[PDB]
Every structure is written in structure tokens, then in C-alpha cells.
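Below is one structure, written out as C-alpha cells; comments come after it.
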Amino acid sequence: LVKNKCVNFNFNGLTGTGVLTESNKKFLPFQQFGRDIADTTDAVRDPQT
Amino acid sequence: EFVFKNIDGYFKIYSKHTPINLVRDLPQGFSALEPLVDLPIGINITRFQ
Ligand SMILES: *[C@@H]1O[C@H](CO)[C@@H](O)[C@H](O)[C@H]1NC(C)=O
């Protein structure tokens, strides 16, 4: 897991490009994804970590 | 409260548990069910007991 650097990211066949930093917002155990108001994939949960 | 729905090949169970101050009926207040279990089964049901 690399953080603070723009890097291509692939999670379970989903690919996006960005800088990945820890998100203060917390979600319930069932959820595996987070989205923005524009229906964009704003946040993720690392599968391994 | 548990809500059961069968769609697109897999059975789904959603449960939220809350204590209620007043015995009569069900609370007017809004509580949202959180998925507890999702089961992938192809079973069909037209009756429940
Ligand atoms: C599923 O249930 C419905 C209603 O009983 C029935 O029409 C259908 O044939 C059942 N099985 C399958 C494989 O579709």
C-alpha cells in the first residue's frame, strides 16, 4: 500500500487513479465501498488490510 | 425486525435490533436495517412459516 503519491489502483477489477490517504470517515462492517455525490468511488476498503 | 427478500438468484436477510419504550404497535421513529446476512442459494420459496 502506497500513500500520498498518485498511483494507478486496481481493486477487484475496479481501476482508478489517485492519491490514497487514510479516510477519517468510518463505515459499518458490511460496506465495501464509499461514493461521492457525483456517484464516483470516493473511498475504498483495502481487501487485505 | 428482519426483512427477507429473494432476488436474482440469492437469498437476502436484513436485521436491525432496537429496544422499544412503548409496547403497543411499532415505533414511529425511523430505524434503518443493516444487512446481517447474505446467502447465495438458488432456492425458491412461495411460502413461509
Ligand atoms: C420458482 O417459484 C415459482 C412460484 O412457485 C415457480 O413458478 C417456478 O417454476 C419456481 N422454480 C423455478 C426454477 O423457476
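Using Swiss-Prot numbers, chain B covers 191-239, in order.
Structure method, as recorded: electron microscopy, 3.4 Å.
Cβ atoms are placed via backbone N, Cα and C, with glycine included.
If you check Swiss-Prot, you get these features:
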- B:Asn234 to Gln: Increased resistance to neutralizing antibodies (MUTAGEN)
- B:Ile210 to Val: In strain: Omicron/BA.2.75 (VARIANT)
- B:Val213 to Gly: In strain: Omicron/BA.2, Omicron/BA.2.12.1, Omicron/BA.2.75, Omicron/BA.4, Omicron/BA.5, Omicron/BQ.1.1 (VARIANT)
- B:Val213 to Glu: In strain: Omicron/XBB.1.5, Omicron/EG.5.1 (VARIANT)
- B:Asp215 to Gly: In strain: Beta/B.1.351 (VARIANT)
- B:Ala222 to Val: In strain: 20A.EU1 (VARIANT)
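Distribution of Swiss-Prot features across the structure.
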residue	record	DSSP class
B:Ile210	variant position	coil
B:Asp215	variant position	coil
B:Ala222	variant position	coil
B:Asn234	mutagenesis position	coil
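Using a 10 Å radius centred on the Cβ of B:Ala222 (variant position) and all shown protein chains, the other Cβ atoms total 6. Counting only the Cα atoms, the space from B:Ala222 (variant position) to B:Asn234 (mutagenesis position) is about 27 angstrom.
When the neighbouring Cβ atoms lying within 10 Å are counted for each of the variant positions (B:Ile210, B:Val213), the highest count belongs to B:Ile210. Taken in sequence order, the recorded positions B:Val213, B:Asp215, B:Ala222, B:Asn234 that lie near ligand 1, meaning a CB under 6 Å from one of its atoms, are B:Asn234. Of all the variant positions in the record (B:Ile210, B:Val213, B:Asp215), the one with the smallest CA separation from B:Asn234 (mutagenesis position) is B:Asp215.
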